[PDB]
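K.L.:
I have a structure I would like to understand better, so I am pasting it below and will then ask my questions one at a time.
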2 protein chains.
Amino acid sequence: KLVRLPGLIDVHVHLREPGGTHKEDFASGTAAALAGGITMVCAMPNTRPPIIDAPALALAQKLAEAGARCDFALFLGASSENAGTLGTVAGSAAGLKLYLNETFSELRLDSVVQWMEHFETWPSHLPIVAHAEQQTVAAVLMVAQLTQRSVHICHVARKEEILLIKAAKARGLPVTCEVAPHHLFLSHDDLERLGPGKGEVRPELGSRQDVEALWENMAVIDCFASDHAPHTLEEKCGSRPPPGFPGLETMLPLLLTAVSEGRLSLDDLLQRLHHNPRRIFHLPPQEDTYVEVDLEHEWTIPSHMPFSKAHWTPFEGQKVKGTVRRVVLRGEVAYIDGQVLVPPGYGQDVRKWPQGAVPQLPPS
Amino acid sequence: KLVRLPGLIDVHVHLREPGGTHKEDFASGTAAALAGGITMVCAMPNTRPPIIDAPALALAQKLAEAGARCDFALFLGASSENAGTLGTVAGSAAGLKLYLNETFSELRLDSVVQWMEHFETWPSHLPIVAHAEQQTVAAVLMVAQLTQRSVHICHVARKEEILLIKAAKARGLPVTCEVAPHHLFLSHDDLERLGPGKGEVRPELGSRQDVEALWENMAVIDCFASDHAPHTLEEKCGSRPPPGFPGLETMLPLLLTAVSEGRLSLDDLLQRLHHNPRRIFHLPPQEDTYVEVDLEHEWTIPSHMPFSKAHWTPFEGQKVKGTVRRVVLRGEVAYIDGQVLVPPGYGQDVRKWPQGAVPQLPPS
Ligand SMILES: NC(=O)N[C@@H](CC(=O)O)C(=O)O
Ligand SMILES: NC(=O)N[C@@H](CC(=O)O)C(=O)O
Ligand SMILES: [Zn+2]
Ligand SMILES: [Zn+2]
Ligand SMILES: [Zn+2]
Ligand SMILES: [Zn+2]
């Protein structure tokens, strides 16, 4: 007996195209998404070139329209030069991404004043998300309050961070957050097995106490999002390992295992992988779209999942219970039992759909 | 013709006793203060032992009462273990000091949650000051807002920081700040002369643009304070140079030079070295206390000033116009033309004066 889920949404993926296509491309990364029960992804802007201006966004849009197998929206990235220049294209993006800690030069912001300038100039009705670790969470929350708007905190990984966000929510501040599966299912304890190269990720893996705190504070977590960050094994095991884990193909099986164990409910999962992503990012429904999962099937995560070009996974050896059996995307069978059945280019930019535009008040 | 000033107050000094008396002690550091026209100092808690508990404060109080030549108040320091334990002694301190960036282990706070705990537990009517650089200024401001109270930012050194504070003040937030003379009168340009050991200080020396921004934003600066941070030349020039500059003996001559040049007014100076320190820290008046200065005398700062045991200065070679000629403290001549004339122990703890207690509402 299969369970029917709505089309799940991952608001934080790195698909590497343009410029990093040996790591992943739109076609491979969206195959990975479909195999993970994900029918819509929001792609981060730290590509080569980075998506920090209109011409780069135009290029990325065409590459995505040609290569994506599931639907998508593309983030713009904040830079030290582009505040006040993105107004004409802002509404066509998923949102604006700020990289506020070490950054996998072009996206480096060297001053909180630059953060303020982005918060002041980016249209008020459109999303802003931040890579903001530890005290940086408090700092960006202060900027959001000074500019009287909301912010979404990416990949929360620490007890410190989730408790700060909890305190902010208790004061009625408009902040939301997401947590990635590696910060719920891996910890420092796993670094011996992973080794120092594979284990590199930002935010870094937390202590057992960090992991426990995220679970205890599930009510504070608005979304799950993979931070799918593919790099090849050669890169991860080489002399300067880049940070990041692939995660699209493993996220849902890990979380379904947790549901089966009673660690959270099926509804808790669907709020965090469907309803809250929709409402925070103003993402439209996908007609005739659903995912069928098998909750009884037990399996062990192998050394690499079938689709991501990363060709490795930090979850290797973990036992899971839960499998994606079939995905239907806009009336077509997109995935069945390991076979992707929609071609590159089937996916569409949801921000171009009438229902995918973010509502705003009219010029004065 | 001499100009009579009120007794000036330095709210940020390191007097090194207990435990670092080769660098400075209460007797030498307060001689330095008097020679700099300063009649009251607030001493930071990063001594050995650090002033982080009642027994350490009791020791420091007696050492100060026995050694100080000018009046004083002693800060308590926040630690990872002492939130909620300082209530009985809090009112006897200058305030609570938080070290939020690298810290010249016992005072290290590893989580913003620990900052919140201090803001929640320290009595609401008493001062909190923070060493908070760059984004840490925004972060501690967020904690202050979440806990609905004020904060004072120590040694503001950067354009980024003063503009963030300016924005916070424009939003009516209760934040005040101080600036040290090295951040107004030295910059990166001076590092070639100083060398990498002598030049070490936290916050580090800023760019010319940082210095210019502090002057342009003088209206945002509530206090001047030396951050007198004495270390011997051997230490500064050795294999692991500690950060910090001595500054009590040079602060007023540098600032009087600026007054003479029309860079700020005499009143601007007295707001920042007298009235605003009094009002932010609730420090009492000193009866029969004043400073006589000569604004015409030109001199060049030598390789060391007479009193600080640091026995070096980063301002060596700078030409100044302005000299402290006489200081009277509570009716006694304390300093004349290079001679200190009050003994160790003349100084008193102002928090023990009836007028030096901070007013508060009565237990419910
Ligand atoms: N998280 C990572 O470790 N790496 C991400 C960057 C990011 O999400 O910050 C990547 O793009 O490789
Ligand atoms: N500022 C410094 O460079 N050093 C100070 C510490 C401080 O004020 O942060 C010291 O005590 O030596
Ligand atoms: Zn990130
Ligand atoms: Zn990311
Ligand atoms: Zn400091
Ligand atoms: Zn200091």
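Here Swiss-Prot sets the residue numbers for chain B, with the shown residues being 1460-1823 in order.
Determined by X-ray crystallography, 1.3 Å, according to the entry header.
Cβ coordinates come from backbone N, Cα and C, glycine included.
As a published mutagenesis entry, B:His1471 to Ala appears in Swiss-Prot alongside the note: No zinc-binding and no catalytic activity. Per Swiss-Prot, Zn(2+) 2 binding site is recorded for B:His1471, B:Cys1613, B:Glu1637. What Swiss-Prot records for B:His1471, B:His1473, B:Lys1556, B:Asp1686 is Zn(2+) 1 binding site, and it gives experimental evidence as the kind of evidence. Feature annotation from Swiss-Prot assigns (S)-dihydroorotate binding site to B:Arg1475, B:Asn1505, B:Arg1661, B:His1690, B:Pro1702; the stated evidence is experimental evidence. Among the mutagenesis experiments that Swiss-Prot reports, B:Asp1512 to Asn is described with the note: No change in catalytic activity. Mutagenesis annotation in Swiss-Prot: B:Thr1562 to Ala, described as Abolishes dihydroorotase activity; the structure shown retains the original residue. Mutagenesis annotation in Swiss-Prot: B:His1590 to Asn, described as No catalytic activity; the structure shown retains the original residue. Listed in Swiss-Prot is the mutagenesis experiment B:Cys1613 to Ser, annotated as follows: Reduces dihydroorotase activity. Among the features that Swiss-Prot reports, active site, for DHOase activity is placed at B:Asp1686. Among the mutagenesis experiments that Swiss-Prot reports, B:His1690 to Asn is described with the note: 3% of wild-type catalytic activity.
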K.L.:
Given the recorded positions B:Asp1512, B:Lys1556, B:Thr1562, B:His1690, tell me which ones have a C-alpha lying within 10 Å of the C-alpha of B:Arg1475 ((S)-dihydroorotate binding site).
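P.N.:
Cα filter at 10 Å returns B:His1690.
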K.L.:
From the recorded positions listed here (B:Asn1505, B:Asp1512, B:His1590, B:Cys1613, B:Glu1637, B:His1690), select those whose CB sits under 6 A from an atom of ligand 1.
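P.N.:
List returned for ligand 1: none.
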K.L.:
Consider each pair of residues in B:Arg1475, B:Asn1505, B:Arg1661, B:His1690, B:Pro1702, all listed by the record as binding (S)-dihydroorotate, and report the largest Cα separation in Å as a whole number.
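P.N.:
The two farthest binding residues have Cα atoms 17 Å apart.
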K.L.:
Cα distance, B:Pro1702 ((S)-dihydroorotate binding site) to B:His1690 (mutagenesis position), nearest Å?
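P.N.:
Each residue's Cα considered, B:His1690 (mutagenesis position) and B:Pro1702 ((S)-dihydroorotate binding site) end up 8 Å apart.
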K.L.:
Given the recorded positions B:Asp1512, B:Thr1562, B:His1590, B:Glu1637, B:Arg1661, B:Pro1702, which lie close to B:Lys1556 (Zn(2+) 1 binding site), meaning Cα to Cα within 10 A?
P.N.:
B:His1590
K.L.:
Quick one: Cα separation, B:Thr1562 (mutagenesis position) versus B:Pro1702 ((S)-dihydroorotate binding site), in Å?
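P.N.:
Per the Cα atoms, B:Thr1562 (mutagenesis position) and B:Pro1702 ((S)-dihydroorotate binding site) stand 10 Å apart.
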K.L.:
Which are the residues of the chain, B:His1471, B:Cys1613, B:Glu1637 excluded, whose CB is within 8 A of where the CB atoms of the Zn(2+) 2 site average out, their centroid?
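P.N.:
Result: B:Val1470, B:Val1588, B:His1611, B:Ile1612, B:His1614, B:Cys1636, B:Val1638, B:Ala1639, B:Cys1682, B:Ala1684, B:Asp1686.
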K.L.:
Checking proximity to ligand 6 here: which binding-site residues out of B:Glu1637, B:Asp1686, B:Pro1702 have their Cβ closer than 6 Å to it?
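P.N.:
Among B:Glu1637, B:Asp1686, B:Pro1702, near ligand 6: B:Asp1686.
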K.L.:
Looking at the recorded positions B:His1473, B:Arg1475, B:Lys1556, B:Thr1562, which have a C-beta within less than 6 Å of some atom in ligand 2?
P.N.:
B:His1473
K.L.:
Out of the binding-site residues B:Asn1505, B:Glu1637, B:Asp1686, B:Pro1702, give me the one sitting nearest to B:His1471 (mutagenesis position) by CA distance.
P.N.:
B:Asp1686
K.L.:
So which recorded positions out of B:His1473, B:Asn1505, B:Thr1562, B:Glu1637, B:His1690 are up against ligand 5, CB under 6 A?
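P.N.:
If the test is a Cβ under 6 Å from any atom of ligand 5, the answer is none.
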K.L.:
Other than its own, how many Cβ atoms are within 10 Å of the Cβ belonging to B:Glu1637 (Zn(2+) 2 binding site)?
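P.N.:
For B:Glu1637 (Zn(2+) 2 binding site), the count of other Cβ atoms within 10 Å is 24.
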K.L.:
Select the closest residue to B:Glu1637 (Zn(2+) 2 binding site) from the following recorded positions, measuring between CA atoms: B:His1473, B:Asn1505, B:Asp1512, B:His1590, B:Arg1661.
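P.N.:
Checking each of B:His1473, B:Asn1505, B:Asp1512, B:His1590, B:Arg1661 against B:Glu1637 (Zn(2+) 2 binding site), the shortest Cα distance is to B:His1590.
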K.L.:
Which one is it: of the binding-site residues B:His1473, B:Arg1661, B:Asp1686, whose Cα lies the shortest distance from the Cα of B:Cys1613 (mutagenesis position)?
P.N.:
B:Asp1686
K.L.:
Reported as an integer number of Å, what is the Cα distance between B:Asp1686 (Zn(2+) 1 binding site) and B:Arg1661 ((S)-dihydroorotate binding site)?
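P.N.:
So the alpha carbons of B:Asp1686 (Zn(2+) 1 binding site) and B:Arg1661 ((S)-dihydroorotate binding site) sit roughly 10 Å from each other.
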K.L.:
Let me make sure I understand the structure: which of the binding-site residues listed (B:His1473, B:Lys1556) has the fewest other Cβ atoms within 10 A of its Cβ?
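P.N.:
The binding-site residues B:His1473, B:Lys1556 were compared, and B:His1473 has the fewest Cβ atoms within 10 Å.
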K.L.:
Within 10 Å of the Cβ of B:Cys1613 (mutagenesis position), how many other Cβ atoms can be counted across all chains shown?
P.N.:
25
